[PDB]
Amino acid sequence: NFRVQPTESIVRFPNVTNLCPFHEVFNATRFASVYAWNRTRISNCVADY
Amino acid sequence: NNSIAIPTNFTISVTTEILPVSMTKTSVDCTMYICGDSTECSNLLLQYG
């Protein structure tokens, strides 16, 4: 019998999903008082690191 | 004992008779069915004789 063919098209579910609070802690001006560790709950995502 | 009945007219009657002669001739791609078109699964399949 006969067939194979490769060419990878991996068009993906998202389009422009929001990144993350990343590049906002890596790049913030004023952090918290040390014991008040400014944990957040980093947001919804495209936290594609 | 001694009486017979004899036709005096007749009747030309056409009846039909339908008969199957042939059925659909299929073919199967044993691998592409079993193993899916594109799989080292097929490489496992040849084990089965």
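Chain A is numbered as in Swiss-Prot; shown residues: 317-365, in order.
Going by what the header records, the deposited coordinates were determined by electron microscopy, 3.1 Å.
Every residue, even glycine, has its Cβ placed from backbone N, Cα and C.
Here's what Swiss-Prot has on this protein:
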type	residues	note
MUTAGEN	A:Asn331 to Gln	Reduced viral infectivity
MUTAGEN	A:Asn343 to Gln	Reduced viral infectivity
VARIANT	A:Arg346 to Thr	In strain: Omicron/BQ.1.1, Omicron/XBB.1.5, Omicron/EG.5.1
VARIANT	A:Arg346 to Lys	In strain: Mu/B.1.621
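Within 10 Å of the C-beta atom of A:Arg346 (variant position) sit 5 other C-beta atoms, taking all shown protein chains into account. When the Cα atoms are compared, A:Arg346 (variant position) and A:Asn331 (mutagenesis position) turn out to be 32 Å apart. Residue pair A:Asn331 (mutagenesis position) / A:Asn343 (mutagenesis position) shows a Cα separation of 25 Å.
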